[PDB]
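Visitor: First the structure, which I've put down as structure tokens, then a few questions once you've had a look.
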Amino acid sequence: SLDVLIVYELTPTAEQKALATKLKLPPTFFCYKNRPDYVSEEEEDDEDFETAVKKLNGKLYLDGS
Amino acid sequence: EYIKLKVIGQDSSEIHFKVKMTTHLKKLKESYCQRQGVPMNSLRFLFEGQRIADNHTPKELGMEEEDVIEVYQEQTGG
Amino acid sequence: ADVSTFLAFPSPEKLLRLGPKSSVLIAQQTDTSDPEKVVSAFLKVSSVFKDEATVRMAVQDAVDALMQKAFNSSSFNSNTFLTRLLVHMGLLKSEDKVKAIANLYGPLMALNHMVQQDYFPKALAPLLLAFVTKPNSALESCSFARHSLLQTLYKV
Amino acid sequence: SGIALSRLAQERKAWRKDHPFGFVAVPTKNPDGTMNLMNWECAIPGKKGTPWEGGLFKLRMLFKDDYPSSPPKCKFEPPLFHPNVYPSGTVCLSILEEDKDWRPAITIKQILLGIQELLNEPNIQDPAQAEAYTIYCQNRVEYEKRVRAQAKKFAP
């Protein structure tokens, strides 16, 4: 009748999916770091909320970037 | 004929579909849900920011190739 | 000691059995401080309003006093009242579990009067008007009391 | 609970690496200098097009030991003017209610994103605050006018 075929579906690592499975998170969660661009395995979180809100300074809508 | 679409969910769940520009987008919608275990309603699909009709089709959206669709978990106020 | 027990288990009669000194024995023994308690009293008193001659006059004045008090002491948020009131009258969802009162007749009649008095903040006017017209089961099980209040309010 | 501190831990990292534009979700900190995961300080942007555009609305997010089993409580700081936001600033939303639309697979990115959509899709068919429900029904042109305002007042 009406053809619609699923050609591709983002899949994670065996260890990734299994981690998310432990955390009850959507299987495609740590795919953010599975990407090619900005990713590694080292960084220290500390920035203060207030700081961040300001770091954002410019408008809140990227429209026009 | 055939235009590959990118249905991007709201949890990094990406899915690619090849669809005939003569087929009702509902077919696409439905597929998603069952190939994801979620009732036809539970979600909601969007394009160009605006919602997507159940009878819609690129016949109306003029969706080229490489297009993108956003899916949002359905909710209501309280 | 009388008002106390009267508040525990209301009664269209027990109210009267307090002499003419009830219209203030209650409108004093009650913690007029915070809205929540005002709401509790107000409803309690109302829960025994009978279209009767002297009984509604007892109820009316009780409310007339209790409110005359609280509405006159800036140390009281009128809106917080109107709210917790609607919440107790099962007309608006609370952030907790409140026991919605059975019948809204007494209140809808007690309110019917209060809105007419002057000590009433003509500002909460539309907010009550809105939640009375608000389609609701019980606020329907008393067509009379409501249409009345609606009428009373349409004028205020 | 079960694996709260871990999932949460992860969601922070994930959030840093990737997250919607204009949104802020920075946890708080313990006296230990460490990081507090049971309490974040988020800030949702308005929504281009909607009358809610322009402003950035802060909201806290308290998680319980149980998470992700039970959803996170959410409060706007300060409280917002919106049909489905309690006076306390709590946001009542189907998705956020344990016994309704909440499912563990939902993440913070979603909630914040949801809540944002909610700003403009009020469910007046069931309000959580008299204040707004009234104005919404009473007059629409005003409800927007009130919004346009609240938005500017919270513009970065």
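We number chain B the way Swiss-Prot does; in order, the residues shown are 20-97.
This deposition comes from X-ray crystallography, 3.0 Å.
Every residue, even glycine, has its Cβ placed from backbone N, Cα and C.
Below, the features straight out of Swiss-Prot:
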{"type": "DOMAIN", "residues": "B:20-97", "note": "domain 'Ubiquitin-like'"}
{"type": "MUTAGEN", "residues": "B:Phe36 to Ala", "note": "Abolishes binding to PIAS2"}
{"type": "MUTAGEN", "residues": "B:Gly97 to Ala", "note": "Abolishes sumoylation of ZBED1"}
Visitor: So for B:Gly97 (mutagenesis position), how many other CB atoms are inside 10 Å of its CB?
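Guide: Result for B:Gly97 (mutagenesis position): 23 neighbouring Cβ atoms inside 10 Å.
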Visitor: Round to the nearest Å and give the CA-to-CA distance linking B:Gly97 (mutagenesis position) with B:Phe36 (mutagenesis position).
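Guide: About 35 Å separate the Cα atoms of these two residues.
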Visitor: Return the residues near B:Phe36 (mutagenesis position) by Cβ distance under 8 Å, restricted to its own chain and a separation of at least 6 in sequence.
Guide: B:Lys23, B:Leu24, B:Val26, B:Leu47, B:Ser50
Visitor: Counting by DSSP secondary structure, give me helix, strand and coil numbers for the domain 'Ubiquitin-like' (B:20-97).
Guide: 14 helix, 21 strand, 43 coil
